[PDB]
Amino acid sequence: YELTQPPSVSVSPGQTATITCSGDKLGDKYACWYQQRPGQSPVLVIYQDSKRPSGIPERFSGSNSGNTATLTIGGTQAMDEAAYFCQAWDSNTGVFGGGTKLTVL
Amino acid sequence: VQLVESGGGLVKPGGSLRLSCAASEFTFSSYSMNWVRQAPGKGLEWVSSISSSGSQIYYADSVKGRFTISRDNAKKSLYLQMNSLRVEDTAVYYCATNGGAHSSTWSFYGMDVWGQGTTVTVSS
Amino acid sequence: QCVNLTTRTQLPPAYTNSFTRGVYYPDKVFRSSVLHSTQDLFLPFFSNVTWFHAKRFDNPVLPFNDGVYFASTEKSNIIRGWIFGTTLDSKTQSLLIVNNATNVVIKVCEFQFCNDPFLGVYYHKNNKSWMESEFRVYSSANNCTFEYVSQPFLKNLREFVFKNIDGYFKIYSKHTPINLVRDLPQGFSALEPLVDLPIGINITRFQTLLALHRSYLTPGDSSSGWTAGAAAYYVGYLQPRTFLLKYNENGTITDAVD
């Protein structure tokens, strides 16, 4: 199983970013999302395609449908410059997306 | 909980390592434990997984038959044996809690708690 | 597994009134219209049975004195099973009855039951009627003998009677629809046997197993969002009494006296 992500996305601070995750009929699975600041451990920001862990700001909204699950950052600001990894579990073996860097100008 | 990795160090290809991830609290017994590695300049990649009681063990294809995982809830620890290492296994190896106690539930949670990964360099 | 939830909630017990309930068939011989007097372990009429609520997670280790009467309102299937045993630990053989969605599994093992045993329940988005159950009951299950699998035992009031006599564990049930707001109904209904397991163990305490949803996820707590639906279960105790048990023309028990 494979997941595809764009190499990078760039948005201006305060705008809305959108990191996408396309997979083979991914919409039938649960796609969790992670955030990794440069040189730090990943932080789960979205799980079950919609739900955030406690402490993750409500501006972190994601969705899953069909073959593509997308993560959208409302009010993108300076601390959101990091790598974002889509994730799904196929045949009890998890698969991580490529990782789309987000740059906050 | 908080996880601290240990046991990752320099090794020549074909060596063997025993990674250890000792949890902060004893509620480690309730998390399925996951090993995930970040290549030095590449993206994040799953490696292995174990159920909460250790009865369900799954590996990625790139490590199947070479790695063997185990956990010891009495010592609130997670272990990864690296048998017959190759060069393409150099990474920084994270231990991440899942939350679901069995493999049928792994998809319903995420790797919420991540220990600060320990670097594994497999080279001459 | 073995996540423990109940930090400090210690609200004092509340008792309802099992009006005339927990009367079973103490025989496997069909009887026509006749008033039969039986001397067996029955739940006394109008006895104070404890009123537990699932929403306080209410998984207390309760005594199994001589046999218990278990009844749960349970508009949705959250009361999932029981962990009858003497110590509910290793070095002591214990019993576990749980039913997933389509079958009940009964096992008698040297269980290492968790302090707060229950089941996590999730509905996968591919089929919102899957109800994938995860077992948070025991940490280790080994060195054991018995294993039984059949159709599941289970606002849909559901009543049970577990009594452990001379090596047989006997289970009775009668699942009936209920519209009453909070407490037991007044009408008479006779429980009839489900199984008769050749267990042969020592049972002195028992604990029920809830089906809790994981509503939210704080990163490291494991005890964050285990919401517990909405249900209530009712635990009474059997005592040796002599009923006069009236059988219908069709062989059914329509009334009784204590």
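Residue numbering in chain C adheres to Swiss-Prot, whereby the residues present occupy positions 14-67, 77-176, 187-290 in order.
When the header is checked for method, it gives electron microscopy, 3.3 Å.
Positions of Cβ are set from backbone N, Cα and C atoms, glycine also.
One natural variant catalogued in Swiss-Prot, C:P26 to S, is accompanied by this note: In strain: Gamma/P.1. Its Cβ taken as reference, C:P26 (variant position) is surrounded by 9 other Cβ atoms within 10 Å in the chains shown. Secondary structure at C:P26 (variant position), taken from DSSP and collapsed to helix, strand or coil, is coil.
According to Swiss-Prot, the naturally occurring change C:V83 to A is described as follows: In strain: Omicron/XBB.1.5, Omicron/EG.5.1. There are 15 other CB atoms within 10 A of the CB of C:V83 (variant position), with all protein chains counted.
The number of other Cβ atoms within 10 Å of the Cβ belonging to C:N121 (mutagenesis position), over all protein chains shown, comes to 19. A mutagenesis experiment is reported in Swiss-Prot for this position, C:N121 to Q, and the note states: Partial loss of biliverdin affinity.
Swiss-Prot documents C:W152 to C as a naturally occurring variant and attaches the note In strain: Epsilon/B.1.427/B.1.429; when coupled with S13I induces resistance to NTD antibodies by changing disulfid bond in positions 15-136 to 136-152. In the three-state DSSP scheme, C:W152 (variant position) is classed as coil.
Among the natural variants in Swiss-Prot, C:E154 to K has the note: In strain: Kappa/B.1.617.1. The residue drawn here is the original one. Counting Cβ atoms from all protein chains shown, C:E154 (variant position) has 18 others lying within 10 Å of its own Cβ.
The secondary structure of C:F157 (variant position), as reduced to three states from DSSP, is extended strand. The Cβ neighbour count for C:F157 (variant position), using a 10 Å radius and every protein chain shown, is 23. For the naturally occurring variant C:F157 to L, Swiss-Prot gives the following note: In strain: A23.1, Omicron/BA.2.75.
Its Cβ taken as reference, C:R190 (mutagenesis position) is surrounded by 20 other Cβ atoms within 10 Å in the chains shown. Under DSSP, C:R190 (mutagenesis position) is assigned to a strand (E or B) in the three-state scheme. Quoted from Swiss-Prot, the note attached to the mutagenesis of C:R190 to K states: Partial loss of biliverdin affinity.
With a cut-off of 8 Å between CB atoms and residues at least 6 apart in sequence, the same chain places nothing near C:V213 (variant position). DSSP assigns C:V213 (variant position) to coil in the three-state reduction, outside any helix or strand. Here the residue is the original one, while Swiss-Prot reports the natural variant C:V213 to E with the comment In strain: Omicron/XBB.1.5, Omicron/EG.5.1.
According to Swiss-Prot, the natural variant C:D253 to N carries this note: In strain: Lambda/C.37. DSSP classifies C:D253 (variant position) as coil under the three-state reduction.
Comparing CA positions across the recorded positions C:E154, C:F157, C:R190, the one lying closest to C:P26 (variant position) turns out to be C:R190. Put simply, C:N121 (mutagenesis position) is 20 Å from C:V83 (variant position) when counted between their Cα atoms. Where the chain is interrupted between C:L176 and C:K187, 10 residues are left out of the deposited model, and the two C-alpha atoms stand 13 angstrom apart. Looking at C:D253 (variant position) and C:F157 (variant position), their Cα atoms lie 18 Å from each other. C:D253 (variant position) is surrounded by 19 other CB atoms, counting those within 10 A of its CB over all protein chains shown. Less than 8 angstroms from a Cβ of chain B: among the recorded positions C:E154, C:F157, C:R190, that describes C:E154, C:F157.
Straight-line distance linking the Cα atoms of C:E154 (variant position) and C:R190 (mutagenesis position), rounded to a whole number, equals 22 Å.
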